Amino acid sequence: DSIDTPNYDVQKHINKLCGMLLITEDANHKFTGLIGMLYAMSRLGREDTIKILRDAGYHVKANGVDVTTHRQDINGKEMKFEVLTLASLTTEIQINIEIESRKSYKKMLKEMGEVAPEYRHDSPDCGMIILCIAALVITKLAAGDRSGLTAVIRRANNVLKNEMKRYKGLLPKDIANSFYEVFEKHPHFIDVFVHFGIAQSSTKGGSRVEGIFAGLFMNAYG
Ligand SMILES: N[C@@H](Cc1ccccc1)C(=O)O
């Protein structure tokens, strides 16, 4: 029925939401599967996402995704939070993700001073790092269970070694579980993910993380 169809205009915001989870020490990855799927949809854009969903036979009521402001007190001081209009993810859950991310960011500040771009929550490759785990999970979905979980974790520790040094919240077990859950609960995300992975993998050049993603995705075929 009602599905969030993020467009290109919110892609940066979703990438930062992925980044916020990636910098959180012992992050609660309950919504990471859904957030990574929202990121993949924002890369495809609303028109292509709806086309994929309808072509696959799904009944879709598209919910447009805008950025909005919510006010909330922190230490008795009013803070302004930018959130997305998502039918699948409440304002409260999004704000809690940011609050927990800010606590981990303060610990990083105390240890190393201001944080370098590649260790920040707004690094351009944050959404793609999350989708690297999804590429691994998609290879083990046919089993009808989570038996492939151990192999997912082993491959992620090897292939994503550099990204794990950058991010304390890059916990392959928890992120892989969140994707297994998102794909079991909402199988239409499998179609979306596969179309994303194909379109992503054919792109020329790009970042180191884009190359890692293309390698993992293509390894789910050969
Ligand atoms: N806006 C600040 C503080 C912040 C840290 C982590 C998450 C959200 C906000 C920064 O990006 O440096």
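The residue numbers of chain A are those assigned by Swiss-Prot, with the residues present covering 31-252 sequentially.
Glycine is no exception: its Cβ is also placed from the backbone N, Cα and C atoms.
Annotation of the published mutagenesis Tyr38 to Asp or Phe in Swiss-Prot: 45% loss of transcription but no effect on replication; the original residue is retained in the structure shown. Swiss-Prot gives this note for the published mutagenesis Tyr69 to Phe: Increased transcription and 50% loss of replication. Among the mutagenesis entries in Swiss-Prot is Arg132 to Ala, noted as: Almost complete loss of viral RNA synthesis.
Taking the features listed in Swiss-Prot, we show where each one sits on the structure.
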| residue | record | contacts (Cβ under 8 Å, 6+ apart) |
| --- | --- | --- |
| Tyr38 | mutagenesis position | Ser72, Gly75 |
| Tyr69 | mutagenesis position | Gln41, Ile44, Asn45, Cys48, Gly157, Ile160, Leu161 |
| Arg132 | mutagenesis position | none |
Listed mutagenesis positions are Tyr38, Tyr69, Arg132; which sit with C-beta under 6 angstroms of ligand 1? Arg132
